[PDB]
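Here the structure comes first, spelled out in structure tokens, and everything after it is commentary.
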Amino acid sequence: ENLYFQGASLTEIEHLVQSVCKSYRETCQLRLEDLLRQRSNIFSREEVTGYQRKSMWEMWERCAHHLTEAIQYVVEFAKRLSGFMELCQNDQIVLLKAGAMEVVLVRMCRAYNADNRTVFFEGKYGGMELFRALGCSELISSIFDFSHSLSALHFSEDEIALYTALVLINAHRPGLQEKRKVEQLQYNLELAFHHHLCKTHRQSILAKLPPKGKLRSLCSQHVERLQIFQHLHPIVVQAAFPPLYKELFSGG
Amino acid sequence: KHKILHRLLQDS
Ligand SMILES: O=S(=O)(c1ccc(F)cc1)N1CCOc2cccc(Nc3ccccc3F)c2C1
């Protein structure tokens, strides 16, 4: 159903690098230029205190909606990715259910400022203390550490494009019906990413990329903390959490 | 029983 479900030549791999970088550029949610410009715009002590005084449920609802907005851009990225729309609907949903949160966790390093350990949230930069009302301090600290580690790699926009395409197209996800088609698309996207790193003298980042188990651990922690919150405020999740968020993380 | 992904995937 697609050229990239079979062996691709060097010229086809070059074409794939460009296509992936284009798909990412058109769906990145926030502009890198905007994120860097806004670094000097930091929440005041008064503003941090205001977020800390919010109820646990109010903060969970806000963060669930921010995650859902980010995920909607990843769904559009997937739709634009060569070969993804040629996979069967079962497989597209398996790949998105397993990988959309992983892609958001990678993308968010762009919005993280390693100089002062702050993230861009609701118009300004704030530290992990902004999220204290959620009552999931280990998960927040793990997300900040993850962004800090990716920030140390000094990714270009094109490297994030290619690395996130590969995070999404993972033939090991349980539930894939057309596993061999996904394996070949993954192989070609791996070649595109590695070709780009070779061409730009950036192959040294490969040994520095986080292990898959790290992204899995973050996703598992998020689902675990959500289950704890849901037990405390079931009607908040039922009535006020976004439907897409529930489809991805609380089985509908 | 929320199903949104199928709508997003099928919307052009
Ligand atoms: O709320 S966020 O600004 C944010 C920014 C930085 C953090 F450490 C935490 C939240 N937003 C964008 C970053 O992507 C992620 C990535 C992961 C999670 C979430 N949310 C989330 C967090 C905790 C519980 C329920 C949740 F839904 C978001 C959502």
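Each position is counted from 1, following the chain as shown.
Per the header of the entry, the method used was X-ray crystallography, 1.5 Å.
The backbone N, Cα and C atoms fix where each Cβ goes, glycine too.
Here Swiss-Prot describes A:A70 to F (Swiss-Prot position 327) as a published mutagenesis experiment; the accompanying note says: Completely abolishes transcriptional activity. The Cβ neighbour count for A:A70 (mutagenesis position), using a 10 Å radius and every protein chain shown, is 19.
Under the three-state DSSP scheme, A:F121 (mutagenesis position) falls in the strand class. Under the heading of mutagenesis, Swiss-Prot lists A:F121 to Q (Swiss-Prot position 378) and annotates it as follows: Completely abolishes transcriptional activity.
According to Swiss-Prot, the mutagenesis experiment A:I140 to N (Swiss-Prot position 397) carries this note: Nearly abolishes transcriptional activity. Taking a C-beta cut-off of under 8 Å and a sequence gap of six or more, A:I140 (mutagenesis position) has these contacts in its own chain: A:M128, A:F131, A:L134. Under the three-state DSSP scheme, A:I140 (mutagenesis position) falls in the helix class.
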CB within-chain contacts under 8 A for A:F121 (mutagenesis position), separation at least 6:
A:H66, A:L130
